[PDB]
Amino acid sequence: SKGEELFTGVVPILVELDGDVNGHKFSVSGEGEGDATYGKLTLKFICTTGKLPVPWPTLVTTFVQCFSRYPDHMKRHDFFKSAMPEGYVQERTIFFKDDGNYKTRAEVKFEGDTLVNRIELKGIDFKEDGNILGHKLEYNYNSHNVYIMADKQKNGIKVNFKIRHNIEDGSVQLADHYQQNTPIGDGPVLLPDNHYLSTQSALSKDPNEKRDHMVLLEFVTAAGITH
Amino acid sequence: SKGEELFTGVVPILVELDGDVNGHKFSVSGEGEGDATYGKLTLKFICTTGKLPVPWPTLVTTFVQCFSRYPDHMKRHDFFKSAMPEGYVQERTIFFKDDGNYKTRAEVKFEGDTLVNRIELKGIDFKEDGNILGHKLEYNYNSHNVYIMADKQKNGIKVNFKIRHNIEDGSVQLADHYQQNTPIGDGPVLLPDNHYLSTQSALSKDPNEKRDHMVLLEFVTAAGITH
Amino acid sequence: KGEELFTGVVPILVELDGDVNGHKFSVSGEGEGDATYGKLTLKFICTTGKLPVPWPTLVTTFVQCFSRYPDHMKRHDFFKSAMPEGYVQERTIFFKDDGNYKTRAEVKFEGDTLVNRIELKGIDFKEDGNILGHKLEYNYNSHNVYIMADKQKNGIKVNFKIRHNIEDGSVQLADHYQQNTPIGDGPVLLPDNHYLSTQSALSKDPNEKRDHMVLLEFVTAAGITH
Amino acid sequence: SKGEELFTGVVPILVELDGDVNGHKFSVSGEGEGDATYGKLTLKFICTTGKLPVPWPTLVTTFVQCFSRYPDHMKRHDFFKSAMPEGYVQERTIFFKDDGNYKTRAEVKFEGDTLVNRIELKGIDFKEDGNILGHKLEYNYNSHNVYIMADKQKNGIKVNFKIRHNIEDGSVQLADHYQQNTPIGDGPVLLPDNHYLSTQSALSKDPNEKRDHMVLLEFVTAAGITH
């Protein structure tokens, strides 16, 4: 696609989140860069309002799948870049099993030369000492496959997957993601055949950072089509 | 599951289909056996009303995913076998791009020792000389991945894939499958995490058979989960 | 250029002369292949009487040129690149806690037919073992066939390990060491590392009176996205 | 395996390399940690002798496959952890196409609680303004599959793969890796069936490091077996 050309090199990224979980208001800013040639992303996030009231891992998926590596034989199936530079709206409900849910709406688009992800997040019905508000999640992250299907009737894609968040007692907290992506612009976009993105995420801390924060490095690669 | 135990050996299969496509009524009977240990099916189908009014390949998916091979590490994700012996209802709409659609409802269940797939099919809005009613599909079949997700609210699964049917002129006719499976019985079933079935289908003819018929050999293997 | 020979259905002939612990036998096979789908259909007949080893032990010996190589991997298809002049395929197959087969085969076009002519020598088999004692089930598992280039022979090296189910619930392993080299002087494609995913269905012809095997196989290359 | 248990948590790593390429002697020290539960490694390398006389990316493979994530269903095929704590010897020849070769011998083993990788490297027959000694490789890295087979006679494994190093002019420099691993100790080890490791590597710099260095984050995951 035309938008594919915008991602041949390193692109700067900004992320802004305004959040409210069970009435706890918070904001996070992020910055870094993506190199879609390698499916690779490097981002740092800071909670600018103080302590983050939910665990950092629960927000990883909310905080730019346009940075995925699509191998040459799958490039006709990259919706995310074809929607650029005008961007796409990304909407999710994330259901935490036996707990509350997040609803998010984000615009992912170029603003100048920067790829910007602006998100609003509302969480409701969380248990006050559940795994989320009780900060019982480990600071780590599993590998996941993100399943993508076209929704031609709605001019976009539907995406589903279930994050496994490791809990400090050895169990797992499931987070079932229902996601829709829709172009913002008027121009032609690619609607893909069914496939998935293999995603690996490394969480870490910046030793020179005293605020509440997360450093994220991710690899994302499309797979599953040989026709 | 308990249903899994019913599939450790060779199981006889019966298939019955009552069809109506654009008013053309027809019936097909099939028989054979399945060996889920190898994910392998062998089936022969006969049009008992005379000439089949649609191409045989368009009906392959309609004519028993309980015969899939689920590797040991994925056995908790096998909805199909978990619903047995009481069975499941399988409903599809199959949209042939630039042409009509099939709507199917089937019961797949044990009747004595035999796995039986009983189907009603209604096709509408087909073009009198499109690829289907004009018999322009080649007598072959491509390999496909069948994408499976849980549908917890319906105590079953939602399934999607798009068959690529080769046309005699070198082009491809797509057939977009929207599928749902729901248990017939009240007992618990296994609701899976997202995965897919890799399916390979070989079509042939019985040299001793003078009626309009199709011989099908299929391999079906679950994949995509390592957690 | 060899690719072009496989765009449609290609008739196949297989001929094998075997000697296992001195038991001499011959098998003739025929059918066809459609590499567009990676699909083979073959029927084999023991023309000397009863086959003295189980039919499943010979499946891999009885035309990987019929593999489906998806478009993005077409530069890695050695097998077709060697056609029509063909390739030599040699193996040693070690049956764990039992004897071994050694095979040498030529796979090439003879007219418009793809022909696999094999010599097989088996030695040191136990008369009461899984092979000569016919304790293998008439079935077959799915396997990955691992391929590497052998630049100094201008061919490939191939390795994999067949799991043959035994009639008591155990498994008999057959470790395959394989080498393929071009017969002709023409250029071939030396591949990057990859594998072939293979599935095999064994059956019987209900009217065939001779000792025989009907085989349907699907073979698809995978592992490369660069 | 017993050695598997040593990797259930975060394990500190030390790396030491003495090298000679075309007579250019250098030393590199590295340190960090590995978390095999996630197949994750974080390492920083410093050239303690001054400037590195070869490009950093050519040494990535030389600088602890015991940190691979083996999924539960493949754990009997993890030779690398089975050889711990006594360790293994890893030997390679790396043939850079149209250029010279590296030959390496390393011991990878526990010294107390730390996993240490100690390497000697000799490089010969490099061209003076080839891609290597001419420093024409880009500071990036592609994803690779690492192919493993058992070597029963050596009580270890034989490993082969070909690294694709991107060049500054758009081309690729190949580096064909012939590798052998053998146990240092005499205790039992796990000899695997054929499989591979999917590997992803992110190269970066420490903004406050003035010495010639490389920061490496890697993910490694075993695949290819379902039996």
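Numbers in chain B track Swiss-Prot; the residues on display, in order, are 2-64, 68-231.
When the header is checked for method, it gives X-ray crystallography, 1.9 Å.
Cβ atoms here come from the backbone N, Cα and C positions, even for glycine.
Around the Cβ of B:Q69 (mutagenesis position), the number of neighbouring Cβ atoms within 10 Å comes to 26. Following the DSSP three-state reduction, the secondary structure of B:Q69 (mutagenesis position) is helix. In Swiss-Prot, a published mutagenesis experiment is listed as B:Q69 to M, annotated In Citrinine; leads to excitation and emission peaks of 516 and 529 nm, respectively; when associated with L-68; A-72 and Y-203.
Experimental mutagenesis at this site is recorded by Swiss-Prot as B:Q69 to H, annotated: In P4; leads to no detectable fluorescence. In mut2.2; shifts fluorescence lifetime from 3.03 to 1.94 ns; when associated with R-30 and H-145. In mut3.3; shifts fluorescence lifetime from 3.03 to 1.88 ns; when associated with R-30; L-46 and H-145.
Over all protein chains present, the Cβ of B:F99 (mutagenesis position) has 17 other Cβ atoms lying within 10 Å. Under the DSSP three-state reduction, B:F99 (mutagenesis position) is assigned to strand. Experimental mutagenesis at this site is recorded by Swiss-Prot as B:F99 to S, annotated: In alphaGFP/cycle 3 GFP; improves folding at 37 degrees Celsius, reduces aggregation at high concentrations, and increases the diffusibility of the protein inside cells; when associated with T-153 and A-163.
Experimental mutagenesis at this site is recorded by Swiss-Prot as B:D103 to E, annotated: In mut1.27; shifts fluorescence lifetime from 3.03 to 2.85 ns; when associated with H-145. All chains included, 18 other C-beta atoms sit within 10 angstroms of the C-beta of B:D103 (mutagenesis position).
The mutagenesis experiment B:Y145 to A is recorded by Swiss-Prot, whose note states: In Cerulean; leads to improved quantum yield, a higher extinction coefficient and is 2.5-fold brighter than ECFP; when associated with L-64; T-65; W-66; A-72; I-146; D-148; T-153 and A-163. In three-state terms derived from DSSP, B:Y145 (mutagenesis position) belongs to neither a helical nor a strand segment and is classed as coil. Note: B:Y145 (mutagenesis position) has non-local neighbours B:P58, B:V61, B:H169, B:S205, B:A206, B:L207, i.e. same-chain residues 6+ apart with C-beta under 8 A of its own C-beta.
Recorded in Swiss-Prot as a mutagenesis result, B:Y145 to C carries the remark: In mut1.9; shifts fluorescence lifetime from 3.03 to 2.74 ns.
Under its mutagenesis annotations, Swiss-Prot gives B:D155 to V the following note: In EBFP2.0; shifts the excitation and emission spectra to shorter wavelengths and increases quantum yields compared to BFP; when associated with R-30; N-39; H-66; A-72; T-105; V-128; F-145; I-150; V-171; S-198; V-206 and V-224. Taking a C-beta cut-off of under 8 angstroms and a sequence separation of 6 or more, B:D155 (mutagenesis position) has the following same-chain neighbours: B:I161, B:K162, B:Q184.
In Swiss-Prot, a published mutagenesis experiment is listed as B:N198 to I, annotated In mut2.1; shifts fluorescence lifetime from 3.03 to 2.50 ns; when associated with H-145 and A-176. Long-range Cβ contacts of B:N198 (mutagenesis position) within its own chain (separation 6+, distance under 8 Å): B:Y151, B:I152, B:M153, B:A154, B:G228, B:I229.
For B:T203 (mutagenesis position), the same-chain residues that are 6 or more apart in sequence and have a Cβ closer than 8 Å to its Cβ are B:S147, B:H148, B:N149, B:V150, B:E222, B:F223, B:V224, B:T225. Swiss-Prot documents B:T203 to H, W or F as a published mutagenesis change and attaches the note Results in significantly red-shifted excitation and emission maxima.
Swiss-Prot lists B:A206 to K among its mutagenesis entries, and the accompanying note reads: Abolishes the tendency to dimerize and leads to monomeric fluorescent proteins. B:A206 (mutagenesis position) falls within a strand segment according to DSSP. A sphere of 10 angstroms centred on the C-beta of B:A206 (mutagenesis position) encloses 21 other C-beta atoms.
A strand conformation is recorded for B:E222 (mutagenesis position) in the three-state DSSP classification. Recorded in Swiss-Prot as a mutagenesis result, B:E222 to G carries the remark: Suppresses the 399 nm excitation peak, leaving only the longer wavelength peak at 475 nm.
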Residues from the mutagenesis positions B:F99, B:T203, B:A206 that lie close to chain C, Cβ under 8 Å, in sequence order: B:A206
Integer Å distance between the CA atoms belonging to B:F99 (mutagenesis position) and B:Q69 (mutagenesis position): 20
Chain A neighbours, restricted to the mutagenesis positions B:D103, B:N198, B:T203, by C-beta under 8 angstroms: B:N198
B:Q69, B:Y145, B:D155, B:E222: the mutagenesis positions whose Cβ falls under 8 Å from a chain D Cβ: none
